[PDB]
Number of protein chains: 2
Amino acid sequence: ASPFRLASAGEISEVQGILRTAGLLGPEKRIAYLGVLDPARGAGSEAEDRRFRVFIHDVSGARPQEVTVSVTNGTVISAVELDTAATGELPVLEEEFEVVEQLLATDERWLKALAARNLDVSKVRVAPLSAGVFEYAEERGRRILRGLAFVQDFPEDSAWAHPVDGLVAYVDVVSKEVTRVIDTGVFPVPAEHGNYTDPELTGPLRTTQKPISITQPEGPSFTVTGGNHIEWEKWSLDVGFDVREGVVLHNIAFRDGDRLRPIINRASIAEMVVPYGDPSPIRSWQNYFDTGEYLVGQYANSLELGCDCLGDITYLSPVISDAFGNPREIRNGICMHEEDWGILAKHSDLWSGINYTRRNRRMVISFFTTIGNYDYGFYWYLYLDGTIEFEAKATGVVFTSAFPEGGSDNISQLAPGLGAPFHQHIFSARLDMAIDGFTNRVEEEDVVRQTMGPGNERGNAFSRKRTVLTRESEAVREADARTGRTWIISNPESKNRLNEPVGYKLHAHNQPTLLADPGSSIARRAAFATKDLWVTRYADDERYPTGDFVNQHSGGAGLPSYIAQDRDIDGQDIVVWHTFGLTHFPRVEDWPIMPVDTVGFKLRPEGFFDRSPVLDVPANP
Amino acid sequence: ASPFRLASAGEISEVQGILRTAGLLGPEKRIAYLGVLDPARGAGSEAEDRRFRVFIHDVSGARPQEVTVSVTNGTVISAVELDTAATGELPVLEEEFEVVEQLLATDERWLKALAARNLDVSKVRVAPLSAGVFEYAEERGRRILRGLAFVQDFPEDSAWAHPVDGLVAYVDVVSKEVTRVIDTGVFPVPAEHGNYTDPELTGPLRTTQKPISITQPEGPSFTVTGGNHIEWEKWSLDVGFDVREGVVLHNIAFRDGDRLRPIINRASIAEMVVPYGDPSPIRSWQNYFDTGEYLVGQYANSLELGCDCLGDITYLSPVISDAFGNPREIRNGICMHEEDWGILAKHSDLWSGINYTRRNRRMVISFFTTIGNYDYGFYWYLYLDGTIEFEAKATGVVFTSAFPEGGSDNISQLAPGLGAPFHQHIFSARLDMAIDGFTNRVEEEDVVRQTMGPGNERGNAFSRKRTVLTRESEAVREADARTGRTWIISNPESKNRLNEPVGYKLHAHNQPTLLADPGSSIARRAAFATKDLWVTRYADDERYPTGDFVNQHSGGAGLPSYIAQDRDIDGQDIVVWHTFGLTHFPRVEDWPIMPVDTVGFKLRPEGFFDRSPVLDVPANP
Ligand SMILES: [Cu+2]
Ligand SMILES: [Cu+2]
Ligand code: NA
Ligand code: NA
């Protein structure tokens, strides 16, 4: 059995039992995170060893714990009481969905604010919004959530159409106290509904769309073995799933001839954060770490055939733990399929008389998640020619506010009275590299302009330069689109037939990075997001660019602490962390539900192969 | 009948006759360019008036002519003798394909160079390479081609595998003289073949690709009327085709309710150039204006069903003129089809209980062309949500050279002895804008970072700024990826329901622009390529960013001369010219035939609509 197989229900049940048999999963405990650990380096000689890591919350007020269990052996490997003021609070619990609303609904300050605005408390929705760290000393070491009000006129109404601006509240979840209620003044609650299934708003539905049918009469070209091992068009990999990160790809490798050549050891989106750029005190604290605070895998959607994934789809249904250690399946949570991708290569040659055309295809591994108002699709693609790409598709309903009557430098107008504060959605892809094995290095490659003169008399020459990043202190890099900057991951000990080191080149989109002031709380807690590329030396405990416990953690955790080790990354086992995001000034067209927008990156082989790896693709039938 | 219909064979035949009946199409003339003119502004009240513009070469040595004919009336509208030293030489003629090779094959200098290298002249291929303008005074006012040698070992061999470096020749086409033969010394001719259909190089073909079948059982959702008018999912447009530009889109408009709203009056790729960055004198002159010198429409491929365009495809077969004024059809030269495009919009709402997913689709209008070694696919896409995108797909065989034995700062290695000089492929999209009509303006929009302090105490705020480009002298703009720079085209006299001007935002890829030294010949002749965005006031004679006659034209023509008029572009009939390109350092994986790489741009509505324009899309069946 593969040590990279997906967690089974049985494994989750055994963890529950171990935590029970060991006395750590009392009646008052809540599992905030549970996931299988990857195998340790080299340990994979040939021997079963499945360990799970668990974060356990306590609703009675006692200290939470981080616990690692071996399900193979039925033993607790380590169990540590956490001091949350020091190392952070645990991820937001699904059970806290309704708690902020419920606590506020009996608070006299909250009720006074709603009553001033003539709002029926039974119609006021409030989400568990993450708190971050600001000026409130009472919050240090307490599990805090904040709450903003949205009115639902009726149970199926879109509450996002009706934000209640000028009002915010904070809650101590464990003590069940409302610590603060802030009311900066009355803003009109936007009146129009945003019900995108109401015929009065949609108009008559189009009758003009004729079907598009995608079928595979002989079935798909990939195989799935051991539950999650994929083999497709020379690619080999394992599809993992973690409640925090979502779909993770392991052991990405390409069969070049009769050699299985590793490329990427693990690829994941290790963090994703949505910082808001509205300086109103009602929202200026808001930065939603969808991955690190909320856990994007936990909220993976069940994907409907013909609707979310079209064509011949093979599904995985990953198993996660609920708060009590009971396994539950996310039915049809991962889609896997191959797609036609246009022309692969084409040439019509006058001299030889040969006309040649080949088609491309990609293998797609995807999931969709929902975090509050946002819905995101995470797509990994593998192409015939060796290209690897990630794409995020951002949709959902935009987070709303009032639109101030004098306009705004930080909020856009969507409908009368209705605003959308500016924000970014910033991802971190953690790519544990293994180009032809683990001995890798990273070079930054810039185009080089040349001056007209001796050696270049016609002033046409241009060139390239590559700079090796040798130590972590040197490996925090920024984009330079104007100079075509890319980063090449190579194996200095593996050469192609031309005696050049094999490599892959990362092509970024060069979108803006984190816009916040560098002195801000968010710049400190999401320091990864301030730079496009970081390279670290692999360590098994360096998993997330924001650290292990993101919720209410002080600034400084994660990448900026890791790289202080200033380790050798020149021909070593290294990890690339690429920051990329969308900067969103919402448009009227984003309302009442937003069309998908995209951001991502790709890696293309760069002298990895000895010639095109797709000369054996046959002409299409 | 629509004045924007494609030229018919009959129209071409009538032009031939007029040029004949009028005495301008003697036996010794060669048509180098022929195309229908667009209708003049406002002239389209309701009245037939089809005019054709023709460039006529003379092989006897007399002066060439530019001629405009009315086929509606059977009259010559204007006919002007050209002084080519002043206004440029005429586009390269298809009949010159073999002339450089033929002239060189009897030249004693050329033969001496081949004999030194033991090359059989009958196996040496030479292309009509464009000359540009350099230090050779004898070339001013003469029609010159240059020639580089490639060996074909047998008639179906790929000559690109066997470049003969150290050797170049220039030819006066009309006088049939070889003006110069330059031999800088012997480089080994690369030995390996690049025959990507030879089983010894491809290996056994893959048997693993299972079919992907895309069908439309009720046919396509678009209609085609009047030969080239498309109606699809609220979009309305006319598909044109010109021998220089290729596919051109006219009258792009969107039916919002019961109003047909114009968006773009004409969209085309008005120039595309491939400058080379190798300072060797064997190649340092080479810059191929695939559009302006060679005419990309002329070489549009006939596209094979199931191979080049997959699914339910409607073809156009555009008619062009041969050198003698005879019409000829490019059978199946344009593909039109709709494609599924993933998720359009999706949200799962906990409060309302509503789960909503919709799928996107795009209308595709495409052609593929071949210019020597290059093959490019030009794709225009229209999406349901109002997005317009262009994508170029670059493939073919890379232009080769020797690989110098000491390595190179300007050439990459592909195979033993075989190099590929560095180059760029740079496009200019000419977008004659008509956002809600012709009264338009352009703003440059940058993200605005804000300092932590009063009004922004938590240091989270960020904003945007828009700067109106008011006159042409101000409208030559560069990218700023780091600040998320985009350009918005709006109609200041047309407001959406929120009282904001309707607009579309151009999102560029922010790839490097022209790398050559600013003092270079190519920087002067392709000045457009040195900046990402230009805005001009519409003029019917301002068609190409490089001017009308690109071949051997001195520096200075086109956009930099046009914008010297410093015209008002603030709420006027304007044209956006966007430069975008690929910078290519060829990889081993590009050899012996290159996988497709892409570049392009898109425009998305920005307060053009009063809310999402896709709320009436129904759930998929
Ligand atoms: Cu957003
Ligand atoms: Cu190229
Ligand atoms: Na590694
Ligand atoms: Na215009």
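Chain A is numbered as in Swiss-Prot; the shown residues are, in order, 9-629.
Using the three backbone atoms N, Cα and C, a Cβ is placed for every residue, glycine included.
DSSP classifies A:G305 (substrate binding site) as helix under the three-state reduction. Per Swiss-Prot, the feature substrate binding site maps to A:296-307, A:379-384.
The Cβ neighbour count for A:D298 (active site, proton acceptor), using a 10 Å radius and every protein chain shown, is 23. Secondary structure at A:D298 (active site, proton acceptor), taken from DSSP and collapsed to helix, strand or coil, is helix. Sequence annotations record features per position, and here Swiss-Prot assigns active site, proton acceptor to A:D298.
Under the heading of mutagenesis, Swiss-Prot lists A:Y382 to F and annotates it as follows: Loss of activity. Sequence-distant neighbours of A:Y382 (mutagenesis position) (same chain, six or more apart, CB under 8 Å from its CB) are A:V282, A:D298, A:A402, A:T403, A:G404, A:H433, listed in sequence order.
Among the features that Swiss-Prot reports, active site, schiff-base intermediate with substrate is placed at A:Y382.
The annotation Cu cation binding site is assigned in Swiss-Prot to A:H431, A:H433, A:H592.
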Rounding to whole Å, the Cα atoms of A:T299 (substrate binding site) and A:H431 (Cu cation binding site) are apart by 16
Cβ contacts within 10 Å for A:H431 (Cu cation binding site), all chains included, total 27
So A:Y302 (substrate binding site), by the Cβ count within 10 Å over all chains shown, scores 24
A:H433 (Cu cation binding site) falls, by DSSP collapsed to helix, strand or coil, into strand
The answer for which recorded positions (A:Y296, A:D298, A:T299, A:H592) have a CB under 6 A from ligand 1 is A:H592
CB < 6 Å to ligand 3, subset of recorded positions A:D298, A:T299, A:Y302, A:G305, A:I379, A:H431, seq order -> none
Students should find that the Cα atoms of A:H431 (Cu cation binding site) and A:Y296 (substrate binding site) sit apart, in Å rounded to an integer, by 10
Given the Cu cation site A:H431, A:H433, A:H592, its other Cβ neighbours within 8 Å of the Cβ centroid, in chain order, are A:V282, A:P283, A:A402, A:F430, A:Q432, A:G589, A:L590, A:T591
For A:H592 (Cu cation binding site) and A:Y296 (substrate binding site), the CA-to-CA distance in whole Å is 15
Cβ density check for A:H592 (Cu cation binding site), other Cβ within 10 Å (all protein chains) comes to 21
